[PDB]
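Colleague: Mind having a look at this structure? Questions to follow.
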Amino acid sequence: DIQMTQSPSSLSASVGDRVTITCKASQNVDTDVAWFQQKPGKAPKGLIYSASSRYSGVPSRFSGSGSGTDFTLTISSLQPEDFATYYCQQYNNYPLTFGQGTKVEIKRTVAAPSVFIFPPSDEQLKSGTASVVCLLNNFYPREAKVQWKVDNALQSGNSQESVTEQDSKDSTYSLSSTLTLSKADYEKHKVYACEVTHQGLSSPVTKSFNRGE
Amino acid sequence: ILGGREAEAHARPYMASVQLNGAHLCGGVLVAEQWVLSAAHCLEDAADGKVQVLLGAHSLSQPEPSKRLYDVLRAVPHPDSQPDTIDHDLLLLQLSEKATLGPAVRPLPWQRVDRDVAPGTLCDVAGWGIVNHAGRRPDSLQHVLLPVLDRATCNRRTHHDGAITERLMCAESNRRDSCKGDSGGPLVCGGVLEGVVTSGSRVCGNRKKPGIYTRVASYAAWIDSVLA
Amino acid sequence: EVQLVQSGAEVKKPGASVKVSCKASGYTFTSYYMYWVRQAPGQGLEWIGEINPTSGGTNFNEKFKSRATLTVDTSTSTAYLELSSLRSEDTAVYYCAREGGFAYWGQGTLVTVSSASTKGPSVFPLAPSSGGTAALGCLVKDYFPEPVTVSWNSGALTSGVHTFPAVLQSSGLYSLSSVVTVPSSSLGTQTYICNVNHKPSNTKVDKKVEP
């Protein structure tokens, strides 16, 4: 089929910036290209069609270019309402195909996370499961390496993390890495630590707790 | 007319040549003794040009006993037609006098039953418009059989992205099509006039951009209101 | 005004078939093709197929041709999407969208394919350790289906509140976490209780966080 390779995947910009989102069709698709905007938990909104034409009600700051294989969505002066995910779409050949999407994020200064390690509740340990959370609060950029080390040993699989959307006020991120192990596997060790590796950190901060304290 | 052939001389006695300053401008179809139906956009840029209708023609240039040039007494474009659209692209032209009917000049019945033509139907379109991708026009009348194309398909963004209303219709434009200079001419299915070419500012012969034609049955009330 | 009104959310067992409706109003339904798109959670858009209302003719993406069916009731101007023999991969937001003219799309129908059953959550504390500023939370474990609504001190505490998105476990049950940051001086002085509500199971739990 025809592939739409959208670039970049993520883009960080300031309010008032000129912003470029590119799309690469693996074959000529003439000008049968559309662009959509999508905000979290909302349906896609049509922006551009016929590679360059704007849908009615779409602000002048949104423009499309390209014919053939290489297409571009431009935001002349980025507004707060423009921080979303953009998707290109090919309607030249069956099946109709979409691009992997481009998330446009608010650019801010590097802010290192405030790391917290949480011991598993005794109420949960009454049952056979034990969940250990290593919180990373108010940080920028998103790229964070949360590596678990139990008694100086690397963990894999048994962990699961979650990330909040960009903060409406201070434009930061938060992360909740949850390490799940059995009550039987939990009593077998004492040292439980996570090693956070963020750009804003000089050396990787390790937050450890002990079974008992 | 793209991908067509020369018509049999005077086999379409309703065929009219809407003329501007003695040059063929648009196609037309004699819908009454003293009235000629055509497209409204033909006259959009005509300004003060002399509007005349050529009846009984096959060759635009050569003598024929049937050929007669009539002056136009009154030009009535559909009141809701504008240059920015393809909607209501109809024009009625009142001849200086009633036409001299004969085996080469005869009015054509127009469809009054407002029902779509079944997709795939081969309708006949005739005209003196562009014959080749080089934009050149023929001296004698050409014609081509085109299959009707369903509206939903014609309305896909690849094609006419929603422009085709219930009042319009399409035909396939692959290799065979109606071009500039065929506008205002007839689309004929079952020897009854079904549509009026509205080619305007669309390049022809490309299957990606079907041919557009105004549905006469959608404007029945209007036609009679003018012809009364 | 033109609007594509799609059907309600669905929760289905992993063997069944679902029938998503999409009623169009404000335009001639038969004048345009109707296409269908799928968006799995935190994923992109996938073109499923399209239907010609006039003929009933379809054009599919090979992926779906096998279990997907596209129908049209011209008398009621409604396009239907039938996805049969469902599996957990079919869990997605399904959209109907007009093919031609202004980019009109439906609100979207969420289909959730799971062998899991309606269950309220279990609340566990993320107890404060205790410096200058400290964090405390709630572990909102094992619940089905989506969503869960979390607040603190009954709406009195909104600043510092970071209610993380739901995550699906190996158990096939969603697990949350709602953290909140406060100064180390206010511990013992002010009481913190997280309000956790699971509307489908009709579960309302309010757990207190203590060091």
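To match Swiss-Prot, the residue numbers of chain B are left as they are there, and the shown ones run 26-253.
Technique stated in the header: X-ray crystallography, 3.0 Å.
Cβ coordinates come from backbone N, Cα and C, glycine included.
Straight from Swiss-Prot, here's the annotation block:
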DOMAIN    B:26-253  domain 'Peptidase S1'
ACT_SITE  B:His66  active site, charge relay system
ACT_SITE  B:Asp114  active site, charge relay system
MUTAGEN   B:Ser208 to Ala  Abolished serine endopeptidase activity
ACT_SITE  B:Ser208  active site, charge relay system
Colleague: Out of B:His66, B:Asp114, B:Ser208, which of the recorded positions has the smallest number of neighbouring Cβ atoms within 10 Å?
Modeller: B:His66
Colleague: To the nearest whole angstrom, state the Cα distance for the pair B:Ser208 (mutagenesis position) and B:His66 (active site, charge relay system).
Modeller: 8
Colleague: Pop the Cα-Cα gap between B:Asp114 (active site, charge relay system) and B:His66 (active site, charge relay system) into the table, whole Å please.
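Modeller: Roughly 7 Å, rounded to the nearest whole number.
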Colleague: According to DSSP, does B:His66 (active site, charge relay system) fall in a helix, a strand, or coil?
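Modeller: Where B:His66 (active site, charge relay system) sits, the three-state DSSP reduction gives coil.
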Colleague: DSSP on B:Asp114 (active site, charge relay system), three-state: which is it?
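Modeller: Its secondary structure by DSSP: coil.
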